[PDB]
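To keep things clear, I will list the structure first and then write my remarks on it.
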Amino acid sequence: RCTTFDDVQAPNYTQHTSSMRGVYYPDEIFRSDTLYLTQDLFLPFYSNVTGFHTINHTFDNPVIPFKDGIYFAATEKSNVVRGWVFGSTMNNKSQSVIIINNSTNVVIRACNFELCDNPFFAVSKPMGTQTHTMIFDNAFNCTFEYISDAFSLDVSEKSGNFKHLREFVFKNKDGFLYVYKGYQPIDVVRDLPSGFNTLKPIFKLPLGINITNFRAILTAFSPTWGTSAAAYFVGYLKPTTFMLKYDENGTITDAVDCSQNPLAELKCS
Ligand SMILES: *[C@@H]1O[C@H](CO)[C@@H](O[C@@H]2O[C@H](CO)[C@@H](O)[C@H](O)[C@H]2NC(C)=O)[C@H](O)[C@H]1NC(C)=O
Ligand SMILES: *[C@@H]1O[C@H](CO)[C@@H](O)[C@H](O)[C@H]1NC(C)=O
């Protein structure tokens, strides 16, 4: 059973900056102590980024075009952003893959899903426990199934600053859904803080599905819906030439966006 919310305020599509975020290890090669020039799908430095903010009567989960791949950040203190649906029609007329953390397991399922237009987890604000999981009402022709080892995640509403910055890069390449991940702690009340955090590949999903759109799977907090403060950010990957500095320990510690300006475009420098 799918549930829509009553009086949702429309999204504002606020604009923010990506600073120097979104850099990821572009492949599996273990380069070390070198500079590496490549042309790949990168998020250019100081690109515009769309901020979807959940607060008060606002609950931003619209269908967002996937295009050539995305950078996706989330500023969190109450584990609101819990997953994504990647697909095309977002109907059960086509294949979709759901990638979620449902508070005990990480689930990745590629099926013909009867998606809820307003998919959400629901948590009791007084009881502090997850009560509902309403993402789809039916599923058939399931093509991919992954369920992680069990864990225990704090689902309850928290107060104060956003303490967790969770970054991801999603690409559809060679029939695979590449999922890159990075994390860093923060303490901020708004916006996507400036910084640099290389993302590492965590999934290379052999789905082979058409992914033109996606939707964020969020968390409503009820005491009959309600919200808790959160925000995610979508940037679009573009074909760009980057120079990645692989340190002596094999770590990407710095990068130059060669299209940023002629000073950067010193071949590059
Ligand atoms: C998160 O999803 C997992 C996977 O569907 C759930 O684990 C399964 O739960 C069902 C009953 O709900 C059991 O029959 C299965 O044996 C479980 N599978 C595994 C691998 O443990 C889990 O219960 C879900 N968590 C929440 C909080 O809904
Ligand atoms: C999903 O497919 C079933 C039949 O397979 C159909 O009854 C249902 O209406 C579809 N979903 C939606 C949202 O229409």
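Following Swiss-Prot, chain A shows residues 18-240, 244-289, kept in their order.
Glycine residues also receive a Cβ, built from the backbone N, Cα and C atoms like all the rest.
Here is what Swiss-Prot records for this protein:
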type    : residues  : note
VARIANT : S49 to L  : In strain: Isolate GZ50
VARIANT : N78 to D  : In strain: Isolate GD03
VARIANT : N118 to S : In strain: Isolate Shanghai LY
VARIANT : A139 to V : In strain: Isolate GD03
VARIANT : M144 to L : In strain: Isolate BJ03
VARIANT : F193 to S : In strain: Isolate Shanghai LY
VARIANT : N227 to K : In strain: Isolate SZ3
VARIANT : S239 to L : In strain: Isolate GD01 and Isolate SZ3
VARIANT : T261 to K : In strain: Isolate SZ3
For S239 (variant position), find which of the variant positions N78, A139, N227, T261 come within 10 Å, Cα to Cα.
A139
Of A139, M144, the variant positions given in the record, which has the fewest other CB atoms within 10 A of its CB?
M144
Taking every protein chain shown into account, which of the variant positions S49, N78, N227, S239, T261 has the largest tally of Cβ atoms within 10 Å of its Cβ?
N78
Sort the variant positions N78, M144, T261 by C-alpha distance from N227 (variant position) and give me just the closest.
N78
Given the variant positions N78, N118, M144, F193, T261, state which is nearest to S49 (variant position) when distance is taken between Cα atoms.
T261
Note the 3 unmodelled residues between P240 and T244, then tell me the distance between their CA atoms, whole Å.
8
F193 (variant position) CB neighbourhood, other CB atoms within 10 A:
14
Nearest to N118 (variant position) by Cα distance: which of the variant positions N78, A139, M144, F193, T261 is it?
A139
Could you state the whole-number distance in Å separating the C-alpha atoms of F193 (variant position) and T261 (variant position)?
22
